[PDB]
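Beneath this line is the structure, given in structure tokens, with notes to follow.
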Amino acid sequence: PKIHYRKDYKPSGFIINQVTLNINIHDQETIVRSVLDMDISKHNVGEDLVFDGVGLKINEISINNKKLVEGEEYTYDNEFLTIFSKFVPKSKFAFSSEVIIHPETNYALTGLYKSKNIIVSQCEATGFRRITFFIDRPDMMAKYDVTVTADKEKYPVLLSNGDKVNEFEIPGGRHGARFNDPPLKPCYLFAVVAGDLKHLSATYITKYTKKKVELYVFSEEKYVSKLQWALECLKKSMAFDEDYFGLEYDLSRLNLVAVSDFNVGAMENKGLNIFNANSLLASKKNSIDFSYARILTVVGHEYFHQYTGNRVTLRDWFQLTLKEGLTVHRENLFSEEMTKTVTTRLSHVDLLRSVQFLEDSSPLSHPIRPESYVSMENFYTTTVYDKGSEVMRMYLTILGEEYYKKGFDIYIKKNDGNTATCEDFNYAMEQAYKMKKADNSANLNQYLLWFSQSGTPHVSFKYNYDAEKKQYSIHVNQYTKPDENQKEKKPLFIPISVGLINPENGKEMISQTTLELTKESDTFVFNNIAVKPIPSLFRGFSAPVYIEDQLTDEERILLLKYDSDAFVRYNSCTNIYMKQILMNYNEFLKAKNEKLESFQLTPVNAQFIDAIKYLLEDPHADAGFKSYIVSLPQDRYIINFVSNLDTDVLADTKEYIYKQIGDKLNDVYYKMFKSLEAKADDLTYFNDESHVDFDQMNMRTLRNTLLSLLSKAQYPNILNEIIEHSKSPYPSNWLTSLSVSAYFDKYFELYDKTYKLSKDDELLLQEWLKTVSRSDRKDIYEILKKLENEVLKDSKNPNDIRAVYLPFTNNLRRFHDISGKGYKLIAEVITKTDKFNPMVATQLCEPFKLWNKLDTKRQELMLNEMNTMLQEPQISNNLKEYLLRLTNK
Ligand SMILES: CC(C)(C)CC(=O)N[C@@H](C(=O)NO)c1ccc(-c2cc(F)c(F)c(F)c2)cc1
Ligand SMILES: [Mg+2]
Ligand SMILES: [Mg+2]
Ligand SMILES: [Mg+2]
Ligand SMILES: [Mg+2]
Ligand SMILES: [Mg+2]
Ligand SMILES: [Zn+2]
């Protein structure tokens, strides 16, 4: 297997200046003609000319219009086209080819493929070489002139990058369109779409230059009524880049296109952003609430790439986080401003500290800029994206908004139209840091370790107060555990946003303060601190670290009730839960190991329960935040704290803690469930797709969270409420009614009812499948077999496969059945999927990422299945490389 090393970067011996493509789509094949106007670079040393080209059928190849002959002048091995250097010109030349490719049977959804009746491309990272020969790397920038031809009845809409400059008829019921895109771009940003697409459109006028931009959003005809919210989101995105960053769109048109079959969420091809339909299409009748934030996030994300990724692009793939971490950070600033709810930032943190912290303590751990890769398709990770976003966000924390904006504009102005590296961004931030510090000797050299060092730092505290001196100190330590990437870890530049709360009145005792920890440890002292404070640490989750606050539960309760920062309140709650979970987990574990006939469990802190009640009953308090405090931390967060985790014992532990709290609070829960109904389910704007109320959706999240708690608890006559909830027009409610009915004999009645409501909308049916998959059912394996036989069948649609299986893998008690039957089932699905879509097969490996954190019997069971998958003779490169890394082989 070929390993690419970051330190080996070298510019090409060649230049491609112009690409002229003709893509002729036929019933049984697509013919691609390409002329590359090329040159010899200053780095050339007389080497063979080697093109990437994967799976291409050669009809002919030529140099300067002279046909080349196989064997004597070139070799092709289905991966690389090698033209021997004696036949390579020494000055500007034309290379041309004609190849045949087959989108109809391209089920891996990379290169050119057919999704239902739409022909569509996906070229990031190295998929352009599946369409035609190229030197397929992002530093090979070129001009593109693209003609697409197709049957006019099947494919009346033709799109590619740039301006449409010709449209023409062709004999035999065909037509063509020509698109000329003169600005340089890397080939991963090429796209083409052909199909019977329907659209909504609008005109946007830019803020400063007053340019008219045409906005088009496209889907298949059946779903064209689900396009409105995306178009609104795109308008909002454009305005936010204008307003926060002073950046306008530069092109006359931007197209968004939904397709049914997509490996990920969406892709930022220049002027032609292509989406998984689940991340573009919604309507209030046919979508759950989460779709609205998802579409806002993903439309924004792709729009913000037009600067961070498209106008400023990557020198090489090791710089991926430079465009992805920075664009996720832009999208989170945008979504925080649009939603105006504290749960937006909390949801990001909740995902990071579960999914990304698990990755970073697994055998897969990597820094946000890895040193090597084998599969690019395996490189697009939550580390690169979400820890990258937190690294890009720490610059804003460190600089403050004014100097952050100054530094960001330096980045953009200096690198616009060019490739760039992570150092170029750090350089820009450093210029702003010198300005903020009024010190031309200040530097951010240490900050570069965030790009190279893997692992999650642990930050811990000790406190001291001298009442006579009115002097308070915070002593802080950082540690990252050694791992396979660095034997010796270095201290990082860690910004610690802090407040000091006066415990008598809840007020702030100091102004906004960001401690800059740059050493393994430091002591920060504060004078004129009139009373011993409770420290409010890492406000807004100011660094991506494990926080050990060394506070008592009394102190954490005070912060939970009275602190100003949503994250520290949420975290203090989290930390109270964790202390309880670890304690009860140990008590259950000992009882199990020692085969005890009786034993004691430590009860939940009663003052903590009283604090939850106080917050729930506060009508001025936020409904989204409330839904977080009545929820235990995610299992994937908890597992980072326990070695040899016995998932049964954790399930018993969570059950005990929820029952303890419900035995005190269920009447409060029920009262709130009923009082929230009027606002939460208000239908005033149900037929207005432009009108989206994130607070209202958070009220529904709270009701649905409470209903789940009350259902599990078998609260008296709660089934009455469940049955009424099933009649709500909102899919979030009526799908909730299905999952909470799992505890009642009405489950299959609601299963049928909600299936009939879901089956005629492709995306809604996928949401129904997820609901079934995640249902807390003792018969879940028989249910999954019924989904397979009756609904999923042999679909190759990644959304269908992910919907049926991934939610079930989060079923702690059943997925981890001690027989290993759940591991066996998901391994079978992975191997089956790997035959046609290696990228999605590796996504389906997700539950195995924590294998070496489980109890020794479950470790053995998971390892056995991974070794079985590794022994499949036909295993893909992707899946083999991933499982070899995951199993430390
Ligand atoms: C929307 C988001 C950022 C939550 C997840 C997502 O859809 N990521 C995109 C992205 O960054 N869009 O700007 C993504 C796009 C392409 C790919 C990608 C990489 C491959 F190597 C590949 F083969 C492929 F098919 C897709 C992976 C992620
Ligand atoms: Mg082929
Ligand atoms: Mg404006
Ligand atoms: Mg996101
Ligand atoms: Mg002191
Ligand atoms: Mg389908
Ligand atoms: Zn992206």
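In order, the residues displayed for chain A correspond to 196-1084 in Swiss-Prot numbering, which applies throughout.
According to its header, the structure was obtained by X-ray crystallography, 1.5 Å.
Cβ atoms are placed via backbone N, Cα and C, with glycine included.
Per Swiss-Prot, the feature active site, proton acceptor maps to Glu497. Taken residue by residue with DSSP, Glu497 (active site, proton acceptor) is part of a helix. A simple way to gauge crowding: the CB of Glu497 (active site, proton acceptor) has 27 other CB atoms within 10 angstroms, across all the protein chains here.
Under the heading peptide binding site, Swiss-Prot lists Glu319, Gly460, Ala461, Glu463. Under the three-state DSSP scheme, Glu319 (peptide binding site) falls in the coil class. Within 10 Å of the C-beta of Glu319 (peptide binding site) we count 25 further C-beta atoms, all protein chains included.
Annotation for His496 (Zn(2+) binding site): same-chain Cβ neighbours under 8 Å, separated by at least 6 residues, are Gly460, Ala461, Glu463, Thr522, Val523, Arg525, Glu526. Annotation source Swiss-Prot lists Zn(2+) binding site at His496, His500, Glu519.
Record note (Swiss-Prot) on the mutagenesis of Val459 to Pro: Severely affects substrate specificity. No effect on Zn(2+) binding. Secondary structure at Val459 (mutagenesis position), as computed by DSSP, is coil.
Within 10 Å of the C-beta of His500 (Zn(2+) binding site) we count 26 further C-beta atoms, all protein chains included. Using a 10 Å radius centred on the Cβ of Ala461 (peptide binding site) and all shown protein chains, the other Cβ atoms total 24. Here the CA atom of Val459 (mutagenesis position) lies 16 Å from the CA atom of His500 (Zn(2+) binding site). Close contacts with ligand 3, defined as a Cβ under 6 Å from any of its atoms, occur at none of the recorded positions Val459, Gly460, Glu519. Every protein chain considered, the tally of other Cβ atoms within 10 Å of the Cβ of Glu463 (peptide binding site) stands at 23. Under DSSP, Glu519 (Zn(2+) binding site) is assigned to a helix (H, G or I) in the three-state scheme. For the Zn(2+) site, the Cβ centre of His496, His500, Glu519 serves as reference, and the other residues of the chain with Cβ at most 8 Å from it are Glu463, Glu497, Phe499, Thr503, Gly504, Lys518, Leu521, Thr522, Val523, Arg525, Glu526. A C-beta separation below 8 Å, combined with a sequence spacing of at least six in one chain, links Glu519 (Zn(2+) binding site) to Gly504, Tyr575, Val579, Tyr580, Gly583. Within the same chain, the residues at least 6 positions away from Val459 (mutagenesis position) whose Cβ sits under 8 Å from its Cβ are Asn471, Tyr575, listed in sequence order.
You'll find the Cα of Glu319 (peptide binding site) roughly 13 Å from the Cα of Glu497 (active site, proton acceptor).
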